[PDB]
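Below is one structure, written out as structure tokens; comments come after it.
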Amino acid sequence: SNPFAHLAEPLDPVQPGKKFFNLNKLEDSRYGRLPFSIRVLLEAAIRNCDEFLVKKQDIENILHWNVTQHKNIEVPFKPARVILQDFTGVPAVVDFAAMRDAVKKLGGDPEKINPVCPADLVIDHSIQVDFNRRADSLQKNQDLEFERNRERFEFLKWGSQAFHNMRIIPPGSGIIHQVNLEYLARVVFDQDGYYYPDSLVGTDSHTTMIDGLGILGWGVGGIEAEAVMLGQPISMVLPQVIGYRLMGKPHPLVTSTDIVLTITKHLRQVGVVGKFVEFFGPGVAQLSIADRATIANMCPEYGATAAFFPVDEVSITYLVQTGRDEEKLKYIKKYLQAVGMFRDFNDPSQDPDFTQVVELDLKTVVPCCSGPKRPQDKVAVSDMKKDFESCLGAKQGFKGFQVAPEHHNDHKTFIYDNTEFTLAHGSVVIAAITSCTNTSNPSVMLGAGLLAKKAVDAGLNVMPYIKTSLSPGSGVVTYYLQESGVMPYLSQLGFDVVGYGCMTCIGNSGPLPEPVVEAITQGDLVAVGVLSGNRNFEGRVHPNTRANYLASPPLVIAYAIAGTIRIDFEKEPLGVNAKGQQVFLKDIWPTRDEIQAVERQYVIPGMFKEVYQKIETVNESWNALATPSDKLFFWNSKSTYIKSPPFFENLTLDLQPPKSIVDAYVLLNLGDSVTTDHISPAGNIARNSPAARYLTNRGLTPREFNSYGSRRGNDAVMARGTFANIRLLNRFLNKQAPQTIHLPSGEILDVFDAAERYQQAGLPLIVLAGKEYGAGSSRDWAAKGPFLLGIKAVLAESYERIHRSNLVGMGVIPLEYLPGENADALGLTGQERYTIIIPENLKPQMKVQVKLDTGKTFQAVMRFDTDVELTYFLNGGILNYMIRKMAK
Ligand code: SF4
Ligand SMILES: [Zn+2]
């Protein structure tokens, strides 16, 4: 039985069937001092207590958080729901389909593979910026999206009918996290007579954005999301919780982008890897939900697991503003107050006992950008001309392009649209208002529109060759932009709506005009992309921009007008208004009270109702797609998009006792913070690449290749794209090249091809890496890929959260150097042969010895963090375990 059933009571005498687990009735004083994020974990456990998967001791361990956060103990977490996007959605539905096949083959019931909790899939990663600057670019971009992606869309639509509790938001709707904030989020579930907190895991590293609204949720890899969808609790070490105290008032010209950029730099310097961040202080109450979500969004960019903003009165008002039903609205607040998860940020006696406390004074926040190559390299707007000019002559790296001093004023004239332009170092060639990070915030969006209005009024313009775009996260933004009369002014400056999806933010930035590309490559120019996203690593925005800066939407427009980032806005005018002479950025920048006025009068409940009323049925191309009535998928042999994966090939019911890895070669010797885009690229498939050869052999031409993202349903392509990033720094070669050495023969080969040589001779493989291995995106192909390449272990100094879990879920051992030890300190060259002794009895985070062919040995920490993770390893992976659990 549930040993906590005596806690269940009516929330309201008048609607008596609707109960909740009243946590205050624990009569435990520890509860009221808990961080609010831990309180949600506590509720999830209490409601789910059965004594098999969620035990009574687990509840006691969570209540005792204050002590047990230091005892490295594991706790179950069952989230209320799952959210997916299309890039991770396809491979997730392919593995569900493959699990059905596998269950059936063991004589089980294929119907047991079905989501038991609600799952939402938003299709937002497919559309690209092919056309811009016109009223018709939206239709033309959506048309192209459908033509390119028809087969994957047919497969996803199939999935939504073949699996229970799968809702699809079709293409053209918006971006996963924005749609989540505005529409999908419940905040409080009302389910089978029970109220409980909304909480979630998403297959996207930025799922943390929902934490701004007070829903506990974070990114997991696809295989973890599948386990969760099948009823399996996440197993996690009980986290420490950093309290982040916000104080004072931000300056009236400060955007929420300035704040998040400041917080990123700061939290990256405190180091919060493996930890929860909870916000509190007087400052939080002044921040709108949109502002909170922006801070919570960039959570993976500063390394925290979650960035939680407890539900308060600002949250309630956001729910009424976005047109949540008044029926729901009554019990949402009333429940949170009764259970003790309703916050008052202006009450210091309500503050939890945090692990420790880091502060930020909001008046110290200045207008700023991040770049040119990392999200944490925050640079003030006042200092942008000086910083970029320093970057020009500086040693190549995160803050250098080392262009020779005599070449600092290189430029190239070009002809676009029959007129002559000049391009120089620092010239803006992409100016994109993208990203759910900022388009969910009417303050920066209307701020940008009012800046545009005042700029057109002052006679300013954006030169026609600049790739300017607006990619809103929902139809709601287009609606209020038009309603406020601000849209025609954004149109004029080249910021017509180009589509609803990730687009520039994820790297789907489209082509640049050919004369512009020839100017950049001819004069070796450092061309600049300015964007309102959260990621600016030197691969990911556009192949032709060497510098990319994160900036608030109004700054995006300002730099587009300027045409360059080599400007000192306070000293040099943007243009001359014939009449009233010189016009500075100061003169056209709107304050937070002109914006707030426009926001109160145009961002209204009726607008959200109309946009989301028809959300699922409005797409006529989607509605028209034919899908089979099948419950088991008919794998088409002709398909280059959907392929039955090899993972569960020859799966047995009985467990295999895991063997030592004997004499492995090092396939790759990698450095610090190798990202999941290096391990598993999502964009362009290069002409000289193994994936390109596989595709050419199936009759495809380069323009049909599509992205690596779109092919995540085809393991053959995805394996060939593993470590296929053109900027991969393999320390075997000491240059940027997606290649390695096949050590027995000495030949340099593309990484897939070297792996195949090793595999065919039956040789096991490992990877060596430095700090923060696997940073960024959540893609589980960063673990499946290496698994199919024959990689049995990784040895790194540290791992990022999601990636480590994905390695474990694929049966790869994540090994870690003992603190103070690494490849240089142990004298590893990467040329030795590695034996990893896996003992008969395993323990979380145990030390194992590593023997070398040279006779040398050392120790590494085996990074299975909990007992259930050890079980996943014993089973050869998380899904193999789930198949077995379902089969019997
Ligand atoms: S790629 Fe950008 S726009 Fe898309 S979900 Fe991620 S953060 Fe949001
Ligand atoms: Zn010249």
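To match Swiss-Prot, the residue numbers of chain A are left as they are there, and the shown ones run 2-889.
Note: Cβ is positioned from N, Cα and C throughout, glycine not excepted.
Swiss-Prot annotations:
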| type | residues | note |
| --- | --- | --- |
| BINDING | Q86, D205, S206, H207, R536, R541, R699, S779, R780 | substrate binding site |
| BINDING | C437, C503, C506 | [4Fe-4S] cluster binding site |
| MUTAGEN | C300 to S | No effect on aconitase activity or on RNA binding |
| MUTAGEN | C437 to S | Loss of aconitase activity. Leads to constitutive RNA binding, irrespective of iron levels |
| MUTAGEN | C503 to S | Loss of aconitase activity. Leads to constitutive RNA binding, irrespective of iron levels |
| MUTAGEN | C506 to S | Loss of aconitase activity. Leads to constitutive RNA binding, irrespective of iron levels |
| MUTAGEN | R536 to Q | Strongly reduced RNA binding |
| MUTAGEN | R541 to Q | Strongly reduced RNA binding |
| MUTAGEN | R699 to K | No effect on RNA binding |
| MUTAGEN | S778 to A | No effect on iron-regulated RNA binding. Loss of aconitase activity |
| MUTAGEN | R780 to Q | Nearly abolishes RNA binding |
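With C437 (mutagenesis position) as the anchor, the candidate recorded positions are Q86, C506, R536, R541, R780, and the one with the nearest CA is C506.
Of all the recorded positions in the list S206, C300, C506, the shortest Cα-Cα distance to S778 (mutagenesis position) is found for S206.
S206 (substrate binding site) sits 9 Å from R780 (mutagenesis position), taking the C-alpha atoms as the reference points. Taking a Cβ cut-off of under 6 Å from any atom of ligand 1, the mutagenesis positions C503, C506, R536, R541, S778 reduce to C503, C506.
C506 (mutagenesis position) counts 29 other C-beta atoms within 10 Å of its own C-beta, drawing on all protein chains shown. Not a single one of the recorded positions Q86, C300, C503, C506, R541, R780 has a C-alpha within 10 angstroms of the C-alpha of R699 (mutagenesis position).
Here the C-alpha separation of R536 (mutagenesis position) and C300 (mutagenesis position) works out to 12 Å. The most densely surrounded of the mutagenesis positions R536, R541, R780 is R780 (count of other Cβ atoms within 10 A of its Cβ). Taking the Cα atom of each, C300 (mutagenesis position) and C503 (mutagenesis position) are about 18 angstrom apart. Within 10 Å of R541 (mutagenesis position), counting C-alpha to C-alpha distances, fall none of the recorded positions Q86, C503, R780.
Long-range Cβ neighbours of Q86 (substrate binding site) (same chain, at least 6 residues apart, Cβ-Cβ under 8 Å): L122, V123, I124, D125, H126, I177, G203, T204, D205. In the shown protein chains, 30 other C-beta atoms lie within 10 A of the C-beta of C437 (mutagenesis position). Rounded to the nearest whole angstrom, the C-alpha distance between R780 (mutagenesis position) and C503 (mutagenesis position) is 16.
Counting every protein chain shown, the number of other Cβ atoms lying within 10 Å of the Cβ of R699 (mutagenesis position) is 13. DSSP gives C503 (mutagenesis position) a coil state; it is part of no helix or strand. Of all the recorded positions given, namely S206, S778, the one with the smallest number of surrounding CB atoms inside 10 A is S206. For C503 (mutagenesis position), the same-chain residues that are 6 or more apart in sequence and have a Cβ closer than 8 Å to its Cβ are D125, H126, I128, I176, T435, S436, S472, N509.
In this structure, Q86 (substrate binding site) is part of a beta strand by DSSP.
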